[PDB]
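> Attaching a single structure in structure tokens format; questions to follow.
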Amino acid sequence: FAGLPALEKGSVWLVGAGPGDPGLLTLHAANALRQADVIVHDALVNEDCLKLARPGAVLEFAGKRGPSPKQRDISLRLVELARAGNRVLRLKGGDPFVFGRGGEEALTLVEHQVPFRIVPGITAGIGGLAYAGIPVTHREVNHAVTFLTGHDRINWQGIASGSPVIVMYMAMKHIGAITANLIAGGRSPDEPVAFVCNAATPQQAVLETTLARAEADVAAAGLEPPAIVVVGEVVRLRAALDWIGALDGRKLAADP
Amino acid sequence: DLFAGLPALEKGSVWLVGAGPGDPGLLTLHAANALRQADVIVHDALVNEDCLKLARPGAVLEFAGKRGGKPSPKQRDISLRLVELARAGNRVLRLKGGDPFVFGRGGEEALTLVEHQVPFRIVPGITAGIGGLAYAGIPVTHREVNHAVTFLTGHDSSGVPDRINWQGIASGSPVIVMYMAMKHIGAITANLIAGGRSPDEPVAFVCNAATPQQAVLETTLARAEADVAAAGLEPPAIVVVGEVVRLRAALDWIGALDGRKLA
Ligand SMILES: Nc1ncnc2c1ncn2[C@@H]1O[C@H](CSCC[C@H](N)C(=O)O)[C@@H](O)[C@H]1O
Ligand SMILES: Nc1ncnc2c1ncn2[C@@H]1O[C@H](CSCC[C@H](N)C(=O)O)[C@@H](O)[C@H]1O
């Protein structure tokens, strides 16, 4: 059960690995993983999906090695590999277009007449949250959701007003500033907030707190990247929708 | 060779599973695994044969949605039926379009499941607003364009008042991604313009993202309402507002039916 497009040559697929749990891979991803000659991957939350790679052909780490590689180089590696006839698979955490420089990579690709495909992935801000029992939207609660990165140019007031649920990528180092920005924008100090670290991995960990207390709580809990930060009433649903908790003993409750 | 340390879909439980936007390749391993195990697959109209072909033979396929003309089952009816299937000992798959938790009443369903003591799992899927737009060459995020994205429903934005604070939504993110915004595009688009958005800001409509029927219209906020009508376009569509729409000319990879090539 796979009659789907082949990973060709002079070509690169920018492929979403999801937040960690393999099997949150798309069938397109699994297939690409099966046929790539070379895989240029990130900081992977699960190094598990790489077990799918075809009879050992080159793995290529592209994250921090110790210094860094600037995107420019990573992108230009893809083209180098592609022009030399490899089936190239650029393997990205989560979804390639949700804060993952994927648009940059693809722009470079066309800029050098390299054909590409994009394979969407599960992003930590939606699927990861799901593994914590927190939906990004729920009828009674929100008709909008904003997804943002911590480093701004970011209209903090417009987000504060306007966005009943807020979902934050790379906001650990700045959590103190950000929550203070929301509170001053008219958000309640007591508004529920949740941190989810290593969403959808066996190392998953959750902090339930509050806009006013968030900075003290995550210092105290000793929490660390990678983490999605979510703000808003939907946090209250975790007590009721934590299906992972339910697998061990958890007694799931009713909404408010 | 394998995919076989994956969790079984157990007798008497319900999985809420995202089918993604259309393309069967966008199913997750977990979803494909559910499909192959299910005794009964309760699915959306916003579904798509190809997925369903993975069901074992003698699985039953139940259309949860609206048949005839408009005489709807309310959400509660669909949820109770899931409970009835599960209590009878079926392995139950509720197959939802896209992702179960993105404007798809998955929370409500799960909540109903909990109330009636039925265990469940959630299986994320690709959402039309991220993966769908990818198939049209529009990234939802791009560091030269935006550090924030807002997703919304236009569902109840007829113009009986409702509380989206359209001005906050206008200032909050350079990119806006809108679900169920076709029928009320005129009012929504005027909300955004009253909110400070430029009448000329680029807008794209993506209908049936990630299917052989995909169709895209670029336009602007002022012209959006007239244009979409003249183009004859229909739900399901995602409407994206902002500069990322300009990247489709350079990133339209599905436009590998033909060169004409990327800026
Ligand atoms: N498993 C995980 N759990 C929690 N947050 C995660 C995560 N994986 C990635 N992230 C978030 O994503 C940031 C990396 S930026 C890459 C985002 C990725 N393309 C995606 O769609 O998910 C991290 O700082 C963290 O905030
Ligand atoms: N294939 C597709 N192409 C374009 N828009 C789609 C789509 N599938 C779903 N949608 C959008 O989704 C709305 C239904 S509500 C379902 C949303 C789903 N949970 C998801 O994550 O995508 C539609 O009215 C339309 O705005």
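Chain B residue numbers are taken from Swiss-Prot; in order, the displayed residues are 4-162, 164-267.
Recorded method is X-ray crystallography, 2.7 Å.
In case you wondered, yes, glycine gets a Cβ from its N, Cα and C as well.
Pulled the feature table from Swiss-Prot, pasting it below:
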type	residues	note
BINDING	B:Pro24, B:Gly100, B:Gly101, B:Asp102, B:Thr130, B:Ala131, B:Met184, B:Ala213, B:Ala241	S-adenosyl-L-homocysteine binding site
MUTAGEN	B:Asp47 to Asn	Reduces S-adenosyl-L-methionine binding by about 75%. Causes accumulation of precorrin-1
MUTAGEN	B:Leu49 to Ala	Reduces S-adenosyl-L-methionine binding by about 50%. Causes slow synthesis of precorrin-2 and accumulation of precorrin-1
MUTAGEN	B:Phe106 to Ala	Strongly reduces S-adenosyl-L-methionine binding. Loss of activity
MUTAGEN	B:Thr130 to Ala	Strongly reduces S-adenosyl-L-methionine binding. Causes slow synthesis of precorrin-2
MUTAGEN	B:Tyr183 to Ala	Strongly reduces S-adenosyl-L-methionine binding. Loss of activity
MUTAGEN	B:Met184 to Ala	Strongly reduces S-adenosyl-L-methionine binding. Causes drastic effects on enzyme activity
> What is the biggest Cα to Cα gap, in Å, among B:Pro24, B:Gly100, B:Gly101, B:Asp102, B:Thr130, B:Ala131, B:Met184, B:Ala213, B:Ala241, the residues listed as binding S-adenosyl-L-homocysteine?
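For the residues that bind S-adenosyl-L-homocysteine, the greatest Cα distance is 15 Å.
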> Listing the recorded positions B:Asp47, B:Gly101, B:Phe106, B:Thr130, B:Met184, which lie under 8 Å (Cβ to Cβ) from chain A?
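Sorted by position along the sequence, the hits are B:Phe106, B:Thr130.
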> List the recorded positions among B:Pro24, B:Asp47, B:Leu49, B:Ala241 whose C-alpha is within 10 Å of the C-alpha of B:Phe106 (mutagenesis position), in sequence order, or say none.
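For B:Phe106 (mutagenesis position), the recorded positions whose Cα atoms are within 10 Å come to none.
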> Which whole-number value in Å describes the distance between the Cα atoms of B:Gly101 (S-adenosyl-L-homocysteine binding site) and B:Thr130 (mutagenesis position)?
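Rounded to the nearest whole number, the Cα-Cα distance is 4 Å.
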> Within 10 Å of B:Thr130 (mutagenesis position) by C-alpha distance: pick out those among the recorded positions B:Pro24, B:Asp47, B:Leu49, B:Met184, B:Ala241, and say none if nothing qualifies.
B:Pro24
> Below 8 Å Cβ to Cβ and six or more residues apart, same chain only. Which residues does that give for B:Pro24 (S-adenosyl-L-homocysteine binding site)?
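In sequence order, B:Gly100, B:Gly101, B:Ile129, B:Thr130, B:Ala131, B:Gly134, B:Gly135, B:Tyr138, B:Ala213, B:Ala214, B:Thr215 meet the Cβ cut-off.
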> Could you state the whole-number distance in Å separating the C-alpha atoms of B:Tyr183 (mutagenesis position) and B:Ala241 (S-adenosyl-L-homocysteine binding site)?
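Rounded to the nearest whole number, the Cα-Cα distance is 7 Å.
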> Taking each of B:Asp47, B:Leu49, B:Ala241 in turn, which of these recorded positions have a Cα lying within 10 angstroms of the Cα of B:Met184 (mutagenesis position)?
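Near B:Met184 (mutagenesis position), where near means Cα within 10 Å, the recorded positions are B:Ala241.
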> Using all protein chains in view, find how many other C-beta atoms are within 10 Å of the C-beta of B:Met184 (mutagenesis position).
18
> Return the count of C-beta atoms lying within 10 angstroms of the C-beta of B:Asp47 (mutagenesis position), excluding that atom itself.
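There are 17 of them.
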